[PDB]
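S.K.: Structure below; questions to follow.
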Amino acid sequence: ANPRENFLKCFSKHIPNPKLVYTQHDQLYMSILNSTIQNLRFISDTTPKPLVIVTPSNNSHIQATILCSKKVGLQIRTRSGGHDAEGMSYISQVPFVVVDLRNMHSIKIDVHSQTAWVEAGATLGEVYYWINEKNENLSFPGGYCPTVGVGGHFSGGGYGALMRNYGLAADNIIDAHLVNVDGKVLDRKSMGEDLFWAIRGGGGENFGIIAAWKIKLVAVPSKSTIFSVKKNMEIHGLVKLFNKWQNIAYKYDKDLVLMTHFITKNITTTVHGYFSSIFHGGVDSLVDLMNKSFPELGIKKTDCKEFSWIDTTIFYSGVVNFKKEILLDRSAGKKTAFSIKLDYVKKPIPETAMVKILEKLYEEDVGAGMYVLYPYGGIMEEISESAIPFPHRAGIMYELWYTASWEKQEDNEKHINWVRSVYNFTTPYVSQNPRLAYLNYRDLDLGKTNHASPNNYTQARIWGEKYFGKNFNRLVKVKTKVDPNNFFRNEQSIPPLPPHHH
Ligand SMILES: *Cc1cc2c(nc3c(=O)[nH]c(=O)nc-3n2C[C@H](O)[C@H](O)[C@H](O)COP(=O)(O)OP(=O)(O)OC[C@H]2O[C@@H](n3cnc4c(N)ncnc43)[C@H](O)[C@@H]2O)c(*)c1C
Ligand SMILES: *[C@@H]1O[C@H](CO)[C@@H](O)[C@H](O)[C@H]1NC(C)=O
Ligand SMILES: *[C@@H]1O[C@H](CO)[C@@H](O)[C@H](O)[C@H]1NC(C)=O
Ligand SMILES: *[C@@H]1O[C@H](CO)[C@@H](O)[C@H](O)[C@H]1NC(C)=O
Ligand SMILES: *[C@@H]1O[C@H](CO)[C@@H](O)[C@H](O)[C@H]1NC(C)=O
Ligand SMILES: *[C@@H]1O[C@H](CO)[C@@H](O)[C@H](O)[C@H]1NC(C)=O
Ligand SMILES: *[C@@H]1O[C@H](CO)[C@@H](O)[C@H](O)[C@H]1NC(C)=O
């Protein structure tokens, strides 16, 4: 009796006769494993590999895997788009199998009722595309990156351009299909409201394997206006603009998103701020708005085109500059090694301190580090904190991402340490009790939950409280109820409650 072969037998038993199981012996193993590992940082020979990969195409397949891993004693890591910031969807410390959902990417739109059934392995890109094909004036609220998978994205909250208008993708989910620790398939009805609440932004990896979402589509203007302007002046003049942006961006009506980037340019060199818009409306209203609200930014008509939504979608994603069918292409953009961390901001950062933050970009190579800033007003002020597990709503001015991408496996420690040091540095200026963070940018630095350690609950709280709010209690309530033996677990997952505290 050994687990790989015992698994495979059990699986065959539950399901006789495409390929659904891969082992190291299969020619395709490696390139499947590899295909969707998004962060090159976790591609080494040292990196643990699973005993089996399964690629289900049917709820029945998922039930079997869950059942068989339960029996033989393997751990599951589900991979949907593979974008985990920490590789947590494809690495484990213990013998494990990855459940790659790439074969379950069906997307079924009901144009009239304005809903859609999207399977767990589809990618934003696809969702965007196929919605737009059915109707140019429709879409869905979600991240910017087309290759993000909907399993990780939605169950983690997930948001982007439409955030200020409609909220997080998790805010717009009507139903789902989920398989639990007992291998049952559950709709919302049968799931019950606690579990339906939980999977919407509490991390699906804590409760089960989601198989499908039901999605409610949102209205989207047939023309939006985009400018995106370069600003490489002297460092102080730059922050003078930043400070202004900081106090107003979140204040616009719902129809303006104004975001900002920072990086270094000129290879051997100066800090550059880019300021970008999605404006639901025309060129002139927009210039007028800008000319009124933010003169010093000095945008002009010459500065901005008006695009269709899907074009805007494209403009604002990881692909150079063409045609809209890239949205469909699993292997677009370039994969890099990356480290990212994100802060939320409630109170304007002091101009002095900000130069210092910007000053730090000089300490890595040109283009390596980058700060992304997105504003936080509009609808987020009216959505309750416990509406869903994701609790970051009212009184946030904007969010700050600090990110580094590189190529080379040696330069790892160097680069992740930079990201940390900027994080450490900004600590006085960002949110505070507690320092809020975002489940979809997992940060093991916030604390780890170990395989080889007894499960202290008050330990998990430290980070549980950062990712979620007051929401954390209800979350551990749901865990304890639906997966009391903590079968669905990872290096930073919600623990159940031990039974003497039941
Ligand atoms: C790589 C990348 C990520 C981005 C980018 N832009 C984002 C943005 O603009 N807004 C955001 O809110 N998030 C952005 N993200 C990050 C993604 O939101 C997160 O990285 C998601 O968690 C990624 O989801 P996914 O693409 O599926 O990657 P996986 O590694 O497979 O991570 C999934 C995560 O959750 C578990 N899981 C996935 N699917 C399921 C199902 N069906 N059931 C249970 N659990 C599931 C996995 O185990 C893993 O833990 C821009 C870029 C470039
Ligand atoms: C795994 O990924 C790395 C970089 O993408 C690459 O060197 C290697 O060829 C990949 N594995 C394959 C093709 O089996
Ligand atoms: C899921 O379960 C079985 C196994 O193949 C099949 O009868 C059913 O139609 C499947 N549904 C799909 C592939 O949509
Ligand atoms: C979408 O919106 C515009 C703005 O009113 C309208 O003129 C256009 O005809 C619409 N088309 C569809 C297919 O909904
Ligand atoms: C911006 O405002 C000034 C008036 O102070 C004006 O001269 C300029 O033409 C305005 N912009 C547009 C687009 O008209
Ligand atoms: C960041 O802060 C933590 C906690 O105080 C510390 O352990 C770590 O070394 C710091 N990282 C730096 C200074 O880069
Ligand atoms: C959880 O609580 C205990 C008991 O008071 C504490 O001492 C310990 O540090 C925590 N447990 C673990 C495993 O870290």
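Going by Swiss-Prot, the residues shown for chain A are 28-44, 49-299, 307-359, 365-545, listed in order.
From the backbone N, Cα and C atoms, a Cβ is placed for every residue, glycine too.
What Swiss-Prot records for this protein is below:
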- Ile63 to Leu: In strain: 001 (VARIANT)
- 77-251: domain 'FAD-binding PCMH-type' (DOMAIN)
- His92 to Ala: No effect (MUTAGEN)
- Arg108 to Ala: Strongly reduced catalytic activity (MUTAGEN)
- 109-115, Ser120, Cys176, 180-184, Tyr190, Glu236, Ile241, 481-483: FAD binding site (BINDING)
- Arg110 to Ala: Strongly reduced catalytic activity (MUTAGEN)
- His114 to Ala: Loss of FAD binding and loss of catalytic activity (MUTAGEN)
- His208 to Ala: No effect (MUTAGEN)
- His292 to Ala: Strongly reduced catalytic activity (MUTAGEN)
- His292, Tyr417, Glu442: cannabigerolate binding site (BINDING)
- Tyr417 to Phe: Reduced catalytic activity (MUTAGEN)
- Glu442 to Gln: Slightly reduced catalytic activity (MUTAGEN)
- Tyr484 to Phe: Loss of catalytic activity (MUTAGEN)
- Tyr484: active site, proton acceptor (ACT_SITE)
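So that I understand the layout, could you describe where these features sit and how close they are to other parts?
M.R.: If you take the C-beta of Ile63 (variant position) and look for same-chain residues 6 or more apart in sequence within under 8 angstroms, you find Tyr53, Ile84, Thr86, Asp131. Secondary structure at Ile63 (variant position), taken from DSSP and collapsed to helix, strand or coil, is helix.
Counting Cβ atoms from all protein chains shown, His92 (mutagenesis position) has 23 others lying within 10 Å of its own Cβ. The DSSP secondary structure for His92 (mutagenesis position) is helix.
In the three-state DSSP classification, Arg108 (mutagenesis position) falls within a strand.
Within 10 Å of the Cβ of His114 (mutagenesis position) there are 23 other Cβ atoms, across all protein chains. Under the DSSP three-state reduction, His114 (mutagenesis position) is assigned to coil, being neither helix nor strand.
Note on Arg110 (mutagenesis position): other Cβ atoms within 10 Å of its Cβ, all shown chains, come to 28.
If you draw a 10 Å sphere around the CB of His208 (mutagenesis position), it holds 21 other CB atoms from the protein chains shown. In this structure, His208 (mutagenesis position) is part of a beta strand by DSSP.
Counting every protein chain shown, the number of other Cβ atoms lying within 10 Å of the Cβ of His292 (mutagenesis position) is 17.
Taking Cβ-Cβ distances under 8 Å and a sequence separation of 6 or more, the neighbours of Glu442 (mutagenesis position) in its chain are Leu385, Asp386, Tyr387, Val388, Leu416, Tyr417, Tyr419, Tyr481.
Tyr417 (mutagenesis position) counts 23 other C-beta atoms within 10 Å of its own C-beta, drawing on all protein chains shown.
According to its DSSP assignment, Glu442 (mutagenesis position) is in a strand.
Mapped onto three states, the DSSP output places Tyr484 (mutagenesis position) in coil. Sequence-distant neighbours of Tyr484 (mutagenesis position) (same chain, 6+ apart, CB under 8 A from its CB) are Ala116, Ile383, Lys384, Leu385, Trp444.
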S.K.: Does anything in the same chain, at least 6 positions from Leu482 (FAD binding site), have a Cβ under 8 Å from its Cβ, and if so what?
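M.R.: Those within reach of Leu482 (FAD binding site), by Cβ under 8 Å and sequence separation of 6 or more, are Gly187, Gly188, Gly232, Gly233, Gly234, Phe433, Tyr510, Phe511.
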S.K.: State the Cα to Cα distance, in Å, between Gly112 (FAD binding site) and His292 (mutagenesis position), rounded to an integer.
M.R.: 25
S.K.: Spatially speaking, which of the mutagenesis positions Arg108, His114, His292 is closest to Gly183 (FAD binding site)? Use C-alpha to C-alpha, please.
M.R.: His114
S.K.: So which other residues, same chain and not among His292, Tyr417, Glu442, have a Cβ within 8 Å of the centroid of the Cβ atoms at the cannabigerolate site?
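M.R.: Going along the sequence, the neighbours come out as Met290, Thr291, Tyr414, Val415, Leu416, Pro418, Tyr441, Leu443, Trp444.
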S.K.: Gap validation: 7 unmodelled residues, flanks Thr299 and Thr307. CA-CA distance in Å?
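M.R.: Distance across the unmodelled stretch, Cα to Cα, is 7 Å.
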S.K.: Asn44 and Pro49 flank 4 unmodelled residues; Cα separation in Å?
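M.R.: Distance across the unmodelled stretch, Cα to Cα, is 8 Å.
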S.K.: Name, in the order they occur in the sequence, the residues of the same chain whose CB lies under 8 A from the CB of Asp115 (FAD binding site) and which sit 6 or more residues away.
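M.R.: The answer is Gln69, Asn70, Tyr121, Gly183, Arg485.
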